[PDB]
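A.B. asks: Got a structure for you, written out below as structure tokens; questions coming shortly.
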Amino acid sequence: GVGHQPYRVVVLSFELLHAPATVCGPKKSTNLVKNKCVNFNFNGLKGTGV
Amino acid sequence: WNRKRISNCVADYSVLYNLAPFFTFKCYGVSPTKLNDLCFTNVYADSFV
Ligand SMILES: *[C@@H]1O[C@H](CO)[C@@H](O)[C@H](O)[C@H]1NC(C)=O
């Protein structure tokens, strides 16, 4: 029956960002802008500031 | 539909996992994994197709 047919299971466990990140998504980095109020994205950490 | 009274017995629900290849097992109010840890005054089982 449905409850006894075998399954193949993959568990993907992620470690959150608390260190330098080895695994990252398919995103392209840009240039660095300093001393100006910009929107920043550092390794998935989003924010707005100088 | 047929309603069967279940009382004065010890109910271990893991035996149910050998009784049928279940398609749906969903519960309201009680988590299905703690059912062996509780006590009930009376159980009613309604069976149909
Ligand atoms: C259901 O009953 C039949 C005979 O009454 C028995 O052969 C079968 O093993 C039983 N099914 C389960 C899951 O115990």
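For chain B, we keep the numbers from Swiss-Prot: what you see runs 353-401, in order.
Placed from the backbone N, Cα and C atoms, the Cβ positions cover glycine too.
For B:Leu368 to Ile, Swiss-Prot lists a natural variant annotated as follows: In strain: Omicron/XBB.1.5, Omicron/EG.5.1. Record note (Swiss-Prot), natural variant B:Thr376 to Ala: In strain: Omicron/BA.2, Omicron/BA.2.12.1, Omicron/BA.4, Omicron/BA.5, Omicron/BQ.1.1, Omicron/XBB.1.5, Omicron/EG.5.1. The unchanged residue is displayed.
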A.B. asks: Within 10 Å of the Cβ of B:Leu368 (variant position), how many other Cβ atoms are there?
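C.D. replies: The Cβ of B:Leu368 (variant position) has 12 Cβ neighbours within 10 Å.
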A.B. asks: Taking the Cβ of B:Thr376 (variant position) as the centre, count every other Cβ atom within 10 Å, in any protein chain shown.
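C.D. replies: Total other Cβ atoms inside 10 Å, all chains included: 5.
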A.B. asks: Would you mind pulling the DSSP three-state label for B:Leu368 (variant position)?
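C.D. replies: Assignment for B:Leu368 (variant position) reads helix.
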A.B. asks: For B:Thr376 (variant position), which DSSP three-state class applies?
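C.D. replies: Its secondary structure by DSSP: coil.
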A.B. asks: Measuring Cα to Cα, how far is B:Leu368 (variant position) from B:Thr376 (variant position) in Å?
C.D. replies: 13
